[PDB]
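To start, the structure under review is shown below, and the notes come after it.
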Amino acid sequence: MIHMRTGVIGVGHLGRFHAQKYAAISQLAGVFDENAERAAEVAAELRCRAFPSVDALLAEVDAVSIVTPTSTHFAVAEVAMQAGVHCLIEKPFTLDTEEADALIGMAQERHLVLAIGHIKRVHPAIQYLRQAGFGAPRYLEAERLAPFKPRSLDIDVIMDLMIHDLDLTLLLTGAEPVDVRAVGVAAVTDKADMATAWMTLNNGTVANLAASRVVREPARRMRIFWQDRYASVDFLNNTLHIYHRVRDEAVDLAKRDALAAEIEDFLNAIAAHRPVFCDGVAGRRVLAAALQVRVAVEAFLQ
C-alpha cells in the first residue's frame, strides 16, 4: 500500500482497470474522461471523484495513468507534465517519435517519472530469464496471434501486436536494429493483418517476429536461444521451459496481476527514485523499431 495521490485520465475498457488497481494500492483521487457518463459510473464503482476537467484532477494528484486513445497521448501528457505530475502512458507510447522525444525531454527537465505500459516486461517468465544472467540471445522467434474481434480494424498488427515482442527483443539483447526485412499481407483493410519481420541488431542477433490479427486460434509464443541455453515462453499457457545442452527444466511461475505489478512498479519508482520498469526512452526505442518494420512492410505490400 503506497501513500500517493493517483488518478486516471481516460477510463474506458483499460483505464477502468488502471483505476481499480490504483484504488486497491494507493489513494485514488478520481478520474477524468471526455465521456461524462462513463467517468461517472467508474467513480461510483470506486468511491472516488469524476473530476470535471483534466486540470481539476491534475491539481490533486501526484501520479496518473494516461489511457486515452493513442493519437491523444502527447496532448494529455503535456498537460500532465506541465502540471508537475508523473505519468504511466499505456502502449503504444505516441504516434511518431518526435512527440516521444518532446515528452522524454519534458520529463527530464521536470524530474518526473515517465513510464510506458509495456506490460510483458513484468511477466514472471521475462523476470526469471533476466535474473538468470544468460547474456544477449543469438536468436529470437516470436509469434503473437489474435482473434479478430469486432473492434480490431485500424488496429495495425505492427503497432498493436508485434510491438510487444519488439520491446522484448530490444530489452533482452540491449541492441538496436540495423537491418529490417519484412513481409506483410493486408487482407480485410489495406492495413496489415499479418506481418512478419526478420530483424538484425548490431550485436548480430536475429529476431524473427510474426503477428497476425485475423487468426482463429490465439497464440503467444516466444523461443529465445543463446549459445548454450534455449527458453520457450508460452504467455497463455503461462509456462517457461529452459533447456541446457538436453535437460528440460520446467520453471514454475507465480501467476500475478500484470497490471497491478505494472502500477506498483510505477508508483515504487516515483517513491524510491528507482528506475521504472520501462521508461520513456525505451518506449521511444521500441516505437522507432516498429516504425521501421512498418516501412519495410509497406515497401513489401507496395
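Shown for chain A, in order and in Swiss-Prot numbering: 1-245, 256-312.
Looks like X-ray crystallography, 2.7 Å, at least that's what the header says.
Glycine residues also receive a Cβ, built from the backbone N, Cα and C atoms like all the rest.
What Swiss-Prot lists as NAD(+) binding site is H13, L14, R38. All protein chains shown were included, and the count of other CB atoms within 10 Å of the CB of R38 (NAD(+) binding site) stands at 17. Annotation note: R38 (NAD(+) binding site) sits in a helical segment as assigned by DSSP.
Under mutagenesis, Swiss-Prot gives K91 to A with this note: Loss of activity. Within the same chain, residues at least six positions away from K91 (mutagenesis position) with a Cβ under 8 Å of its Cβ are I116, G117, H118, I119, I163, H164, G293.
Taking the Cβ of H164 (mutagenesis position) as centre and 10 Å as the limit, one finds 24 other Cβ atoms among all the protein chains shown. Here the residue is the original one, while Swiss-Prot reports the published mutagenesis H164 to N with the comment Loss of activity.
Same-chain residues with CB within 8 A of the center of the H13, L14, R38 CB atoms, the NAD(+) site residues themselves not counted, are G10, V11, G12, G15, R16, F17, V67.
By a simple count of nearby Cβ atoms, those within 10 Å, the most crowded of the binding-site residues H13, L14 is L14.
Under the three-state DSSP scheme, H164 (mutagenesis position) falls in the helix class.
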